[PDB]
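Peer 1: Take a look at this one; I'll ask things after.
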Amino acid sequence: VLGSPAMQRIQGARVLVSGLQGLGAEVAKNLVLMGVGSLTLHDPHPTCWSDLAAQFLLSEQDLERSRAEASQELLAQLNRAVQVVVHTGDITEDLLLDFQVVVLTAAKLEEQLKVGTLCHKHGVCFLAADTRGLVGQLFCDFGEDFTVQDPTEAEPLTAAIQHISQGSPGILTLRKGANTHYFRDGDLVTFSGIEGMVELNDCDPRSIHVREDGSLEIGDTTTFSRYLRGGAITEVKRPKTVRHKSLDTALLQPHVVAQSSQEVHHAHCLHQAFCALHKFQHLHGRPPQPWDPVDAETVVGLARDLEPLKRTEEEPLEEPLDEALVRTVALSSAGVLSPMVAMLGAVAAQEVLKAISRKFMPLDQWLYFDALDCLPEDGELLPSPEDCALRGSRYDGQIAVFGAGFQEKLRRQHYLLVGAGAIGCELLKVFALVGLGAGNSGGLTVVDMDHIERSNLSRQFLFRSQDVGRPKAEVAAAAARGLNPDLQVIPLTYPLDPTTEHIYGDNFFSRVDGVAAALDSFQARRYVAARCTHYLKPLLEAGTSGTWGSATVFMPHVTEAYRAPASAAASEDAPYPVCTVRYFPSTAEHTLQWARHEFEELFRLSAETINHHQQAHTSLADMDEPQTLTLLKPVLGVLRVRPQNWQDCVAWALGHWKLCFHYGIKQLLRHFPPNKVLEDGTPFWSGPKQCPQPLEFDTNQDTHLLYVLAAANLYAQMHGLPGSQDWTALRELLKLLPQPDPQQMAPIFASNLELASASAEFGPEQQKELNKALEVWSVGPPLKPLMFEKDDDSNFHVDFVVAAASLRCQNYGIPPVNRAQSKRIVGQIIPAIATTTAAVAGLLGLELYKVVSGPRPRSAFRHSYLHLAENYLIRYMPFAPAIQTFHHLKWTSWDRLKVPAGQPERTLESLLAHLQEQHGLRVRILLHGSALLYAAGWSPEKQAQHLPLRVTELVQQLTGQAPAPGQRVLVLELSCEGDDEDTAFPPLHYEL
Amino acid sequence: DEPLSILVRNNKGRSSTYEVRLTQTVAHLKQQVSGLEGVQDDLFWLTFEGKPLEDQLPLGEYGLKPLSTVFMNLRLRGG
Amino acid sequence: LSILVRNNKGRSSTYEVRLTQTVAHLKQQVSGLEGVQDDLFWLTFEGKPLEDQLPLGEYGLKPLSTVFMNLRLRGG
Amino acid sequence: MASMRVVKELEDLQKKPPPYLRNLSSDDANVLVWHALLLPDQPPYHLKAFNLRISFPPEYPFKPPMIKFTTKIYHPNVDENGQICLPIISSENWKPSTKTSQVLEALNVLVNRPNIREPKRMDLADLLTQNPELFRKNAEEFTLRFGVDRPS
Ligand SMILES: *OP(=O)(O)OC[C@H]1O[C@@H](n2cnc3c(N)ncnc32)[C@H](O)[C@@H]1O
């Protein structure tokens, strides 16, 4: 997230990104987006045609010019805060001394060694990323001594403590939770909120001990005071130290971060191949020609020519260097691809951020990414050297790896990009640079319903600061056409939800050849996957969260269909329970949602009750109008007349403050004692875990004054009077009056002589007063209801709800809300990190290569999952499609039943007879979406009535809607006698 | 037939120890992890040595030597 | 012509609506037919919220408009 | 789709309806809604019936069904609008495994034995706690005024 201690060091850092080829451009773009304070480019070589196939900053007009100078303008334009300055001179020891992290992208081995030695001498962090075809390496040296402030990616653990005791161990008891299992002995803990133990707050952190049955201890607390209650105990992160060898010593004995021994040996073979490529480039002065057999043979001979001493002596390789892998790497090492550049740039930029901010765990000096699966299968014909020869086109950097025919096949495709946010924008960039649809016969399509918002704009790169309010699809399409002029993008504003199926009908999905879904919700992803499965379309789905990432491809009839987590899909839109709002808020998130919905019903419903409903047709004589007026009018002040007083003061704010917590708690305790239940008399436990007490406001405390400030500002904004922020003068003005409540204790509760109001003792006088207030408000200015806007900080919504939640949680003893719960809340969500978005976009680009390649076995496709903070990356082939069978019938998750209606539409009895005769199954229930057509348990007369009727006519009669024009098929779900309770028969496609 | 001592790594950098069986199905391990963490079974899928785990298969196929690490991966919603 | 009118409870019940007639006079009749309070949910086509002071021609009410309502408030 | 599960549950339940329920039928046009007559046993509600509407969201069972009374009822934890705050229907306690039979059993138990732990009508709960006889009389009046005749 946005950490103030970490981000202070980001803006103060300066990074050198040498070799600004495609990979260096991606690293520089990611660093600029993340917001590094300075960034020095260095690449004086002239731009070639091959560089355009993977670099997005360079255009065709920027040909025959220095890459760094040309890219400087766009890199500076991406973010104004970032200062990008090109460096013209050669690398000098003083220059490397000035910097903090240097990056050598696609640089020669000699220069890599020289710069790495110079940086390691001065303690400067060094990274040497590279990509030669479909295989890319990564090196990360952070000096001899490097201390990471926080190793893990996790909020420090906080758990509510029930009871603490004194003694030699000084054991303490905490409420049951997952944190109890999470807490471990030898850790470091701190505490800030506790009732009692006054000086224990702000003390030095101390260790703990884990005992059986969730028992812990702090030490010696006998000398301390009495303990009443405890808010929470916060875990403390333990700093770690990492030592990295220099590049010159590391080349001989590489340390690869992997997940299995096979992966380690594969990475060793890739390292040997890269060393062979560097040696070949040194000996001959020229990289291997595209797919040239003689150069590949020379490279593999050099790989065998490498000494056995070049490997570690403590673990011999199980086999000699496989000639096939080295030969394939040498053949395909001509050009540089766009997906590989995106992936390696993402990883390298994340490592640079780790170096700068001292966050997470740095890479263990060597990561090798293998993506050779995208090559044509061994049965198919490999590209010939004549095909891979450059022809002056901007795609030659990719033609040198895949060939001309594959480039034409990419040009012929016609895809669909559902959702263009961050993943959508970067996948669109990958599609544009790759060449997908850049032709007359090709095309593309972008589907997006939201508008550009500044908070989300702060991280994306296709969007600019002057595009706020424009649709995302239009701007993304314009940017994609800018990156590749030949590309034709059709931006569609209509979303893709079940209510728009008539726009995206059979013809629309008959036009497309594939779908790439980058959506923010699970329900939308499930719906898009269902549509793709129904229309048998390849799907490319990606999803990130923090530094996490996941890219998957679901080709029809070869991989399992996408199945979203139904639990998360349900949790997407679910209401919170009312019991926690009513009496017992168990957690701080409960009081958070309590404050949210309480302010919502206090303000959103207030406006309609002011003018519209009261003035239109109804009066106080409705179901319960006096309660609706009581919840809003008296709490904000007695009023009852047009307020000539300034709407920005403290007289009415503290009244609502007291009524919110103190008066409510007092009323609840009046209803029943906090320790006893009146009905129970002698319950199992008298007052179990529930003891709320009235809370008194403290002017010195920041939470109370912030709550008053937010309430006053919001009231002024909604009432229409110009509200001024109190933080400069009116905060002191409310501090100026310390005791406004003593003079106005009794009269503010209800009317003038209602200490408790008993039960409906208000009478006609209070009812008539409420009616008069309603009439005054109706003729007065109508209040404008305000929605939750995170971007607009003047409304004071998030701060107000957080302050209310904190106040009520401290009132109930619940630990205060942390930033982690606010992040987990759907509202106030953070933008996705640029690095992980680039990584998932590059993986999706590789999947697109494999899909466009044509008919592929299941073993070719790969579903990827990554965690950049832990440098944990996996790429596994997906499972075979699930085969579930019932009696003789056998079906997959993709196939469907086909039954033509014929020239005369079949009757329902005819359909049932046809099903029984053909597929050998007897249907007991047959629905059309929700409407029921035939049931086995129906009465014989009802069945005899329904059977002869026409199927389409019956559907029209039940639904009441005419069949959609140009609708080829009708989908029906059916069951069978004696079937499994959870079985899922394939849908019945009935033509009409 | 003897119980195994394996640890499942959480998604927040933490770990916990579990006692499983070679003949015990992966779905049972998923149930134990869900019960300890408090998350739904379908929301997460757990992997071992870079490859995913199938629910119906038993732990014997995957070669889970004692004191092994089985990472827990969540399904990612953000776009 | 025909415009797809749908309810949040799973029943569409398409009703005769035309651009020559004001949208409010048809929405009030639909609400009176359904029997649920109008302040509970706002009718909306293609994600565009509808306001008491909002011209319908500016956003271009499309034929077969994707009009559906989203439940709000808290009954208890 | 949840419609198949709802249809199967309704077909299974119609064969052996519980004693407190009767004529539980659904409309074929929209099978995600049920109409039932609730026949409690504890007074004064046992002298008549109560028509309730059970609506199943499309993502059932992962979203618990929404049960709402269609006829008025004087209960400590039932609003005049007809909503219910059954513990099983609560989000934190709901599970996909439980059927609707258990929900109906819990609803019948709740109606027979009024609950005061989570009063959706706090004033009525206070009246019941203070003077139960006045609450009893008010419940009798509400039933005789708004209730539907108990079928055979
Ligand atoms: O990059 P991101 O995480 O912000 O992506 C969110 C984008 O998703 C669009 N969206 C969301 N849901 C849909 C559907 N069902 N169809 C089409 N687009 C969709 C939003 O526009 C948002 O930008």
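Using Swiss-Prot numbers, chain B covers 79-157, in order.
Here the Cβ of each residue, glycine as well, is placed from N, Cα and C on the backbone.
The domain 'Ubiquitin-like 2' annotation in Swiss-Prot covers B:79-157. For the published mutagenesis B:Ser83 to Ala, Swiss-Prot gives the following note: Does not affect ISG15 signaling, interaction with ITGAL or activation of SRC family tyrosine kinases. Experimental mutagenesis at this site is recorded by Swiss-Prot as B:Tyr96 to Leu, annotated: Reduces ISG15 signaling. Strongly reduces ISG15 signaling and abolishes interaction with ITGAL and activation of SRC family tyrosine kinases; when associated with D-102. In Swiss-Prot, a published mutagenesis experiment is listed as B:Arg99 to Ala, annotated Strongly reduces ISG15 signaling and abolishes interaction with ITGAL. Quoted from Swiss-Prot, the note on mutagenesis experiment B:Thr101 to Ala is: Strongly reduces ISG15 signaling and abolishes interaction with ITGAL and activation of SRC family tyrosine kinases. What Swiss-Prot says about the mutagenesis result for B:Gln102 to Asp is this: Reduces ISG15 signaling. Strongly reduces ISG15 signaling and abolishes interaction with ITGAL and activation of SRC family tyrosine kinases; when associated with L-96. Under mutagenesis, Swiss-Prot gives B:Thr103 to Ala with this note: Strongly reduces ISG15 signaling and abolishes interaction with ITGAL.
For each listed feature, how buried is it and what is near it?
Peer 2: Sequence-distant contacts (6 or more apart, same chain, Cβ under 8 Å) of B:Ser83 (mutagenesis position) comprise B:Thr95, B:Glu97, B:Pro144, B:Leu145. DSSP gives B:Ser83 (mutagenesis position) a strand state.
In three-state terms derived from DSSP, B:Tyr96 (mutagenesis position) belongs to an extended strand segment. A 10 Å cutoff on Cβ-Cβ distances gives B:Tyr96 (mutagenesis position) a total of 16 other Cβ atoms nearby, all chains included.
The 10 Å shell around the Cβ of B:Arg99 (mutagenesis position) contains 15 further Cβ atoms across the protein chains shown.
Neighbour list (B:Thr101 (mutagenesis position), Cβ cut-off 8 Å, at least 6 residues apart, same chain): B:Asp79, B:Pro136, B:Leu137, B:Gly138.
Classification of B:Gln102 (mutagenesis position) by DSSP places it in coil, neither helical nor stranded. Counting every protein chain shown, the Cβ of B:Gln102 (mutagenesis position) has 16 other Cβ atoms within 10 Å.
In the structure as shown, the Cβ atom of B:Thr103 (mutagenesis position) sits within 10 Å of 16 other Cβ atoms.
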Peer 1: Can you give me the Cα-Cα distance between B:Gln102 (mutagenesis position) and B:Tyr96 (mutagenesis position) in Å, rounded to a whole number?
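Peer 2: Each residue's Cα considered, B:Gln102 (mutagenesis position) and B:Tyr96 (mutagenesis position) end up 12 Å apart.
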Peer 1: From the Cα of B:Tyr96 (mutagenesis position) across to the Cα of B:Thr103 (mutagenesis position), what is the distance in angstrom?
Peer 2: 14
